[PDB]
Amino acid sequence: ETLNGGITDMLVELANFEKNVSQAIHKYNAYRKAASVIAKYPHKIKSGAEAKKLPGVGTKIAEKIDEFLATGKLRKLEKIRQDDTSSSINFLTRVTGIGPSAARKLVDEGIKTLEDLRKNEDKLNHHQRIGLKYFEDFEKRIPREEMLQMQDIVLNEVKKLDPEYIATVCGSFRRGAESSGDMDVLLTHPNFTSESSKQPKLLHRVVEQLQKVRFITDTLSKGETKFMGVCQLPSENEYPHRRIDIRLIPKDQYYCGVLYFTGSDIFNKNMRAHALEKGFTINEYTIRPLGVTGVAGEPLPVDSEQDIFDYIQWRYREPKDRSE
DNA sequence: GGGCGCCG
DNA sequence: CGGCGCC
Ligand SMILES: Nc1ccn([C@H]2CC[C@@H](COP(=O)(O)OP(=O)(O)OP(=O)(O)O)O2)c(=O)n1
Ligand SMILES: [Mg+2]
């Protein structure tokens, strides 16, 4: 099935390499986009030119296409499976924390294995230190069952501190993903707003106790409106440490709150995208009119997600659908 | 597409 | 402070 696949597949690879292997954001942007548009198309893309017809995709993209069309490969593409350097780079990116810049440097010092990484860890930054530490786990996804469990675990101590703490795990969860990547938890409490501005400690508390109780083990960031971290389940003799994150909002904006944290990357963007077009710019905070002159306006009334899409003249989508 | 928190 | 890597 799904016809224009191979090609798309092929397409993206390119992008990341250009993304990663080079900065070439621009090429990567295009590439990605190009991958997209090709997939949304409904016919067997025979002639790579046919494709060319198709908007966005251009001449060189166009080229890579037929190469593939003739024979299942692009040497450029093969180079990756060939050139050490780059193959190396990709790995590192597999590491949480280590993004390309740092990744390069790491190779630039011949650091080019997981093992290597260990060997002179000394060069890493903590965040990275932790990644390496945990590496293995991070590959394995979190199964819904646990996710549920975890969820609870949270809910408890949360409310225990103060009843008035809204907790809501979102992201993949809201999208009914049989397996999710990490705990994406939203948070709120009745006094906090655009007009209270402070109290971040509330955030600080949950974790505080979360840490105390023996949940979050590790701490990647303890910012005032956000927290990234690691945790893991309790045992009887073991399970993987899971990434975790919590974010707290000014209750008054709760709605963008669910929106963003849920969304699905692309999803949010589309919207956010559509929005600008429609005279607004959304945020995980608010939606405001783009007062033509440029100016983001005074926050829009948001009693539910609905309002948003509505505002945007877009049909509401219910979470599990959200994927695009 | 938008913004948060690390750090050098 | 960019500039990173993540969300
Ligand atoms: N640049 C970004 C990154 C994330 N998001 C939002 C959407 C959901 C959340 C990111 O959650 P992830 O955990 O990355 O996504 P997920 O779908 O929850 O994936 P996972 O299976 O890893 O939890 O933040 C966003 O709008 N823009
Ligand atoms: Mg990485």
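Note that chain A carries Swiss-Prot numbering, so the residues on display, from first to last, are 9-245, 249-335.
When the header is checked for method, it gives X-ray crystallography, 3.6 Å.
The backbone N, Cα and C atoms fix where each Cβ goes, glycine too.
Residues or ranges marked as K(+) 1 binding site by Swiss-Prot on the basis of similarity to another entry: A:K60, A:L62, A:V65. The number of other CB atoms found within 10 A of the CB of A:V65 (K(+) 1 binding site), across every protein chain shown, is 24. In the three-state DSSP scheme, A:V65 (K(+) 1 binding site) falls into the coil class.
For A:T101, A:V103, A:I106, the entry in Swiss-Prot reads K(+) 2 binding site. Every protein chain shown contributes to the tally, and the Cβ of A:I106 (K(+) 2 binding site) ends up with 21 other Cβ atoms within 10 Å.
Around the Cβ of A:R183 (2'-deoxyribonucleoside 5'-triphosphate binding site), 18 further Cβ atoms fall within 10 Å across all displayed protein chains. Residues or ranges marked as 2'-deoxyribonucleoside 5'-triphosphate binding site by Swiss-Prot: A:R149, A:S180, A:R183, A:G189, A:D190.
Within its own chain, A:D190 (mutagenesis position) has A:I150, A:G179, A:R253, A:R254, A:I255, A:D256 as residues 6 or more apart in sequence whose C-beta sits under 8 angstroms from its own. Among the mutagenesis results in Swiss-Prot, A:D190 to E or S has the note: Loss of activity. The residue drawn here is the original one.
Over all protein chains present, the Cβ of A:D192 (mutagenesis position) has 21 other Cβ atoms lying within 10 Å. Positions annotated as Mg(2+) 1 binding site by Swiss-Prot, on the basis of similarity to another entry: A:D190, A:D192.
Under the DSSP three-state reduction, A:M191 (mutagenesis position) is assigned to strand. Here Swiss-Prot notes a mutagenesis experiment, A:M191 to I, with the remark: No loss of activity.
The number of other CB atoms found within 10 A of the CB of A:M191 (mutagenesis position), across every protein chain shown, is 26. Quoted from Swiss-Prot, the note on the mutagenesis of A:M191 to T is: 50% loss of activity.
Here Swiss-Prot notes a mutagenesis experiment, A:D192 to E or S, with the remark: Loss of activity.
Counting in whole angstrom, A:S180 (2'-deoxyribonucleoside 5'-triphosphate binding site) lies 8 from A:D192 (mutagenesis position) by their C-alpha atoms.
Take the CB of A:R149 (2'-deoxyribonucleoside 5'-triphosphate binding site) and look out to 10 A: across all protein chains shown you find 17 other CB atoms. For the pair A:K60 (K(+) 1 binding site) and A:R183 (2'-deoxyribonucleoside 5'-triphosphate binding site), the C-alpha distance works out to 35 angstrom. Taken in sequence order, the binding-site residues A:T101, A:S180, A:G189 that lie near ligand 1, meaning a CB under 6 Å from one of its atoms, are A:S180, A:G189. Checked against ligand 2, the recorded positions A:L62, A:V65, A:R149, A:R183, A:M191, A:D192 give no residue with a Cβ under 6 Å from it.
Between the C-alpha atoms of A:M191 (mutagenesis position) and A:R149 (2'-deoxyribonucleoside 5'-triphosphate binding site), the distance comes to 11 Å. Measuring straight across the break, from A:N245 to A:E249 at the CA atoms, gives 6 Å, with 3 residues left unbuilt in between.
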